[PDB]
Amino acid sequence: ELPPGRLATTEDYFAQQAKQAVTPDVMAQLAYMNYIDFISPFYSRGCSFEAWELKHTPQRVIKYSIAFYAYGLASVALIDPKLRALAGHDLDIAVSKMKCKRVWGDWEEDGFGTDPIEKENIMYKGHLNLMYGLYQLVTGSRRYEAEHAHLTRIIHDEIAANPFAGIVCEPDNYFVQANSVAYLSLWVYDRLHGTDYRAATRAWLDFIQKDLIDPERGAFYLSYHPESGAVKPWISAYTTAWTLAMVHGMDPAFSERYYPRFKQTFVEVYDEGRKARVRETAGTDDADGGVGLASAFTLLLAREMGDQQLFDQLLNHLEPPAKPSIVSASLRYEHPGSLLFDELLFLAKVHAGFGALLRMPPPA
Amino acid sequence: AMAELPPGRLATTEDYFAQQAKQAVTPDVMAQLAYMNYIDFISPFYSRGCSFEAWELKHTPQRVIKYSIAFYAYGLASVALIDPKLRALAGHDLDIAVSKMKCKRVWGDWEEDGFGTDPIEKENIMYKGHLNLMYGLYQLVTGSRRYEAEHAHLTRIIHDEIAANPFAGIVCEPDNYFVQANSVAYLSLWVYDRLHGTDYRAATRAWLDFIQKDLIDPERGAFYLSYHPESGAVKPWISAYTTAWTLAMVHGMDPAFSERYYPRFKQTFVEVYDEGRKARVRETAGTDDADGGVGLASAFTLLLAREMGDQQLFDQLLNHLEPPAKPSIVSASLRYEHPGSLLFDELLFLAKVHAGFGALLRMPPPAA
Amino acid sequence: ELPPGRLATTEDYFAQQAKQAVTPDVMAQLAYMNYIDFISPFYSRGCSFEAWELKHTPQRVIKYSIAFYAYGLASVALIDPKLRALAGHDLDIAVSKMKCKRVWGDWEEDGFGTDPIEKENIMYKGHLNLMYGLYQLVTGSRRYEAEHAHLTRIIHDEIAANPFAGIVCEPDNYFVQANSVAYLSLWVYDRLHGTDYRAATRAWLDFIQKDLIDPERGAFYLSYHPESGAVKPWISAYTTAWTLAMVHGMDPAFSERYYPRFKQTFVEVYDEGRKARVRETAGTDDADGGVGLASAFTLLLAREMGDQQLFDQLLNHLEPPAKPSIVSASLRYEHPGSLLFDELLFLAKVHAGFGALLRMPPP
Amino acid sequence: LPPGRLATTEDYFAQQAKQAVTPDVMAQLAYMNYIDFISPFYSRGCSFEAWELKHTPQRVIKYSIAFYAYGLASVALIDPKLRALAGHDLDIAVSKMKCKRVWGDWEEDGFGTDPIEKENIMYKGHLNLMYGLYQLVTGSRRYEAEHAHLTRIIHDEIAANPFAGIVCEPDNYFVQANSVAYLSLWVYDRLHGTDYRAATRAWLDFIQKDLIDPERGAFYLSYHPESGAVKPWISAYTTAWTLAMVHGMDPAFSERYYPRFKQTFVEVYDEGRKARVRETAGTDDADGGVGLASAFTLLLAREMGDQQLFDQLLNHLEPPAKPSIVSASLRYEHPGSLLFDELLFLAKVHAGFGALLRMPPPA
Amino acid sequence: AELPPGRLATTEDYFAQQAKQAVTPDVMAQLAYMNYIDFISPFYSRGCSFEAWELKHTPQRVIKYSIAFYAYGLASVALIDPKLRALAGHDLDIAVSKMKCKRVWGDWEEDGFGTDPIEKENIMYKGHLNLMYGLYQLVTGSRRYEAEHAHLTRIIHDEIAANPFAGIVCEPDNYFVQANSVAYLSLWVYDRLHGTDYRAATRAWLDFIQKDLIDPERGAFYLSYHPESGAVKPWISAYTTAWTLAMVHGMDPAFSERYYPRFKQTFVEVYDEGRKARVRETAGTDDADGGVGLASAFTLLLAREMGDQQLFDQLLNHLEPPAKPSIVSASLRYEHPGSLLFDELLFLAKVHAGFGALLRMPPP
């Protein structure tokens, strides 16, 4: 029923919404996130990052950690209405910390500018914009509404000005997965305000199927560089898994077309069908190369696509070697196997689908 | 059992509970006062200056220094009641405690976290609640008006913030409300009223009604971890160290409140073990693990057992906490080889001397 | 025939341009250079040097690392038209990083000035000027054309003002290899613009064949110091190998004359003809003394001169002990034997010749 | 000599009669003076390498300089041929004592930017005694204006206070720090024919109330005038230092308490050969607290003329510290306390604080 | 002549270099260490870069001595081999440039003595700088530093004229005979270049240092003099005496010839059946090379200055073999240098032509 190192069944994770209750291990993760003074990640809105120092999070990855926690908390709010207020509180803290210079300051240290939202920098500010929207869908609070409208207009105006569809992270550095976050943030703003910023999405989905995708492999190239026209000629599994998951919330048929191809290209089923692991690129047998996140993002994609078999296989690969334990009702891993480990396992366990988040029942 | 001395214990529970009646501290309490006061530069109460070598040597985290100073101060106030011959020394140490508490090393996390340059103007009640209680206890012990103008100013900030808030009490930064931090601030208003004949303590009844209605699970006798008034969230876990601290301070203001919940608190959290000889405290529900979270459930429950007059539980807890830390006396000064938690020597000192918060509130004026 | 411990045969490297495809290990090197967020050397145009921190590159060597990667990327553009846009993008990043104060700021820290291009400093600004030109040959982009024109004129004007042929790196410190880069940059500017800045080259080639070369040994002296007149009395293999490789792009006959003499002076064939290693100076049997780059620059010169036998012998010496491996389609060395290791083995495996780069067809 | 003793007690006590320091005292002066840059008395500049090498804590440097200075003043009385050297070293001691490395804890702790304006009597009492001893040894008026200014600050602060003496900070009064300040007034009066010392009788009357246990011959650790507190532990090092300096001003005072002090704190052991000093009551442990009870008792035994206890204490202190003489300079491999070489030097030479007050004028 | 165990070349070979007009191969390998490798060789650049000294762990306060002793050796290379004179001049230009950098003189300001290291006092620094200016111009004929040389020579002349004792202090109350020896020799060199008579002050100084500063029977100087107190530190010093007698031999040969045999009896220990020698730093000890640890190395320079081939051989047999020299790629390294300034002082003693020969160097 449960192999060593698994805490709950795949059936149990997929049934949380129908039961209106998170699993006990998800509650223990929420306790890790919230319980201990000063050192839990969601203790305070202040510019303190002790939880991330303790996990040895690299500075450039903090912005991804906060965002992926926020996306998981939005699904907790949909699963269990009794945890919606807590999830809203944690989302307020997530937005507050995301705005701290420890999180965005690499933009200035690299020489690109003193203001991280004014131009470009869509990985940072796409996540921030999606977070502002999810906070307001969950709580009904207008605390960040003026900032949200301002950043949504920046994103709209940059897309409208560019001859390619979307926005760069820096001059000649375009990433499809960073764009996927920014476009989903426009769908959320439209849900809140009755606007049509999402009308830009069709041009983007047409553009990314042109030279940014390998159609036979169902896989995006690593990056695009508009000034040279270059596409870096390696396909990327973690890039593809993230992008197809977010796109499925905006154009389900797009992701349904490429998902089986993606699986054939990258996913290695092993141990008699019990486990799976994901190769990061073509022309290798090695799993989880590059940034080391192909299997963890494919676990999120399997959840988004409703693929219980692949979800179970990947969590059987990822969770047992990391040695979970529950101490004083809080979850810890002795041997996290990647960056963003507890963040991505939490998000995949609770994820209700990006379309379900867009359609979240309005706040009491 | 209260007159037995287990291995790793320095004085009996009977001896600690008899100190006020005998008008003398135990020898190990005196040896703790020697640790606190004796060696130049490195003892914690050597000087009023902004020097923290004693805390560097113990590896105290910056955010915990304010609690270390405050818990030492609360124990020093009880030393003043136990032995009139030590009351002047306790007053001198309280002056140093207040002076160090005002140093930016102690409060400066407020500014580093981005909340402001002034740690008392608004919010921040754990820091400024302890500072306000310290100002009051210093003046009750000494009769000195050295800090009276600052005490009046901070008492009025606290009074005005309570009056302005729609919930009863003050936050620790927007949407972060802690019952234990508020308990300190309310007790500080009782002390100001004792010194000045005022009625700032009239706010207390609305606060006790609010925390009993909304923030306690009355059947378990246990408070929830925290309240977040903007979102309305209550973090849905009960906390033993939060509850032990809050019930101990509340017992000084409304004894009946803490007497109602104390037996239920013990059933919820306290594990008696070793054939009744020892006890250890679980931090939350749904676990068998002792002293999770911040690791202070047993140490705060030792203070609560002293406040409630529960000699049996005090003995059990001290039998769990003290022997593994390996106390000894060297050159008439107390040392521990293996302190078991943050705030270890501070909380064991406080629990060994504690006269009760009601007795501190009523401290008779000093001899001329 | 694949020699032990090698990734590809010498025949395979020399056939890349005819096959219009890089070898799989060259592609794996391009993956190392480009793939991983933040830590790959060609991730961003920003002033971030994590890739160089992870390799323990000394500050003073970063400028050479960037330039030698750039020179290899220009040959990738000629080998495979389908990788020309990638090579162009990487060259844009290389120019951007080369202008960062982390790269040039030793000039100011040493006390020489706040502006690294206005005078002297030809190793830095010679490489930057060659990189501006190669970027524009590969891409057709005029992004850096005004900066290129400005720096080409500074180089022209300094050559015209000096009584010796060329430019110093600081007062009394003249290096033939740094001048070779600067002169090659004038040939590239002339290819792009139809100018005649290269007309200064003949006076320079005449000058360096006086007190700066031992013509019998085919070897340059370490350095010249025009204020004292001093020539440092040691011959240098890495100085000679670099200089003869770049000179072969401007005056092939010069390098054809000295190359066999250079090999007799410095090159030790060993292991029954299978391997070779290069002595850095005369009067020693030790290989790869000094900066430790004689064998690696001789690998580049063997490629420039079309010498497949010596190329094979040197790569059999250099590559196996460094323990290459390919993980997730990206190349790593466990034990690089020198500074600039992956840069110089990359450049020598792809190098099409400096004259072929000069004559690169438009995009 | 028993292992780790360098000279007999008879030899130390006979130095003034022989007009010569012992060879180990000369080897200590060589440690103090010989090696460029790293000897403590090499230069008058604000360099503290000797103290960095001994790991002296910042707050202890002011005591180290002062105790060296007090030993140098006795060297000047022992051997007229070393009086000029002792004066030169005293000039450097005063110069270094004024450096912010030495006094700057006053500002870092938040008490003020001026270390002499008010309070801070441990620092400025030692500085004022040093100014006086420098002028007694040399006849130089180099520091006379500064000496007059600081003497007047001390006189005016004593006159303003309702308790007898001066605090180190508000509510922190130390009898041993006051003993230094009062002795500095006796030295100023010897030099100038003034009567600043008239304050001494009120101070000796005051410290024999709540600050001393007369039956034990022991001072309490500290007094806190704002609260009235006297810390309730007696202190051996505090008592030994205070009785030694007081014996120079009121010999009868120290003679009254010295036998009681010895009964309270001194343990003779090893068949009468050794002695060691407990720091407080209610312990069998020697040298607790700051770890200086035995070393200050060695100074007190010298001041009181107690050759037996001096020998017993030096037999305890010196051998385990493993002295040796290398190139005519004294080193200790295992100093047992802070201020170790300073206090053993001072006790070996000390002529008595009254003898320093009566020092004949220079030749 | 037989090569003693562990030596690179015979004493006969070092003493024959000037007559043969060629340096020995190990001296050439030392010049290669000094000049060959980019960035890390000490004489690579005129810039304020000290990597060579960082690699040897040279203390900051000793850098000024390292540069000066290299410079004095280079001046003798110029006399030994006309073909190396231009190289020696180039290296001397770099030596002067580096000597002027704040890393070299800045202890003067850090210790609190002033912002200008030449205006007054500080004769060890500025005496060496002044001698280096002169030797640079004798070797090259270059007037690059002539204005600075004239300025510093006048400062030294004016300070000697103002003082009631003969010479200049390092700091107030600290007078060192060896530091003064350098400053006086610098006046002889300025006079050789300019036909002036700044050297006229030398006789008063030689008279002065033969009073309380010398033990005439032992042929040994006291460690230091302190004019404000009148103190003379009561220990005689071998390294002080060896350096002073070497430089004085270039100005008053008879002075050093008088005291040299006495100095040897006082301090020099011959051992190993006459094969080796080592030098005691002070009286009243059997220990060799106490204090700063340079008595044997400075006595090797003095043996060379005085033409004493037997003592030179004995001292080099003591100093060089245990330091484990080797030649790698034609460049000299020591595995175990025995003291500060080790490769500098062995280089200088191996080439030294005599301070009188340097003073009278024939033109380029």
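All chain C residue numbers match Swiss-Prot; in order, they span 28-390.
Recorded method for this deposit: X-ray crystallography, 1.5 Å.
Quick reminder: no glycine exception, Cβ is built from N, Cα and C everywhere.
A mutagenesis experiment is reported in Swiss-Prot for this position, C:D64 to A, and the note states: Dramatic decrease in beta-myrcene hydration, linalool dehydration and geraniol isomerization. Positions annotated as active site, proton donor/acceptor by Swiss-Prot: C:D64. Record note (Swiss-Prot) on the mutagenesis of C:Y70 to F: Retains 22% of wild-type activity for the geraniol-myrcene conversion, but only 0.5% of wild-type activity for the dehydration of linalool to myrcene. Dramatic decrease in beta-myrcene hydration and geraniol isomerization. C:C74 to S appears in Swiss-Prot as a published mutagenesis result, with the remark: Loss of activity. A mutagenesis experiment is reported in Swiss-Prot for this position, C:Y91 to F, and the note states: Significant decrease in activity for beta-myrcene hydration, dehydration of linalool and geraniol isomerization. In Swiss-Prot, a mutagenesis experiment is listed as C:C127 to S, annotated with the note Loss of activity. Under mutagenesis, Swiss-Prot gives C:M150 to A with this note: Decreases activity for beta-myrcene hydration, dehydration of linalool and geraniol isomerization. Retains 2% of wild-type activity for the geraniol-myrcene conversion. What Swiss-Prot notes for the published mutagenesis of C:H154 to Y is this: Loss of activity. Recorded in Swiss-Prot as a mutagenesis result, C:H154 to A carries the remark: Significant decrease in activity for beta-myrcene hydration, dehydration of linalool and geraniol isomerization. Retains 23% of wild-type activity for the geraniol-myrcene conversion, but only 6% of wild-type activity for the dehydration of linalool to myrcene. Per Swiss-Prot, the feature (2E)-geraniol binding site maps to C:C196.
Swiss-Prot feature annotations superimposed on the structure.
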residue : record                     : DSSP class
C:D64   : mutagenesis position       : coil
C:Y70   : mutagenesis position       : coil
C:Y91   : mutagenesis position       : helix
C:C127  : mutagenesis position       : coil
C:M150  : mutagenesis position       : helix
C:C196  : (2E)-geraniol binding site : coil
Per-residue Cβ crowding (10 Å cut-off), top of mutagenesis positions C:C127, C:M150: C:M150
Spatial neighbours of C:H154 (mutagenesis position), counting only the recorded positions C:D64, C:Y70, C:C74, C:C196 and Cα distances within 10 Å: none
C:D64 (mutagenesis position) CB neighbourhood, other CB atoms within 10 A: 19
Alpha-carbon spacing, C:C196 ((2E)-geraniol binding site) to C:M150 (mutagenesis position), which is rounded to whole Å: 6
Shortest C-alpha distance to C:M150 (mutagenesis position) - which of the mutagenesis positions C:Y70, C:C74, C:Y91, C:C127: C:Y91
Mutagenesis positions listed as C:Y91, C:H154, least Cβ neighbours within 10 Å: C:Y91
Whole-number Å value for how far C:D64 (mutagenesis position) lies from C:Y91 (mutagenesis position) (Cα to Cα): 23
Residues near C:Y70 (mutagenesis position) in space but at least six apart in sequence (CB under 8 A): C:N61, C:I63, C:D64, C:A78
Same chain, 6+ residues apart, C-beta under 8 Å of the C-beta of C:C74 (mutagenesis position), given in sequence order: C:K124, C:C127, C:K128, C:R129
Of all listed recorded positions, namely C:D64, C:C74, C:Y91, C:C196, those lying near chain A with CB under 8 A: C:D64, C:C74
Of C:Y70, C:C74, C:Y91, chain D-adjacent mutagenesis positions (C-beta under 8 angstroms): none
Neighbouring C-beta atoms (10 Å sphere around the C-beta of C:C196 ((2E)-geraniol binding site)): 22
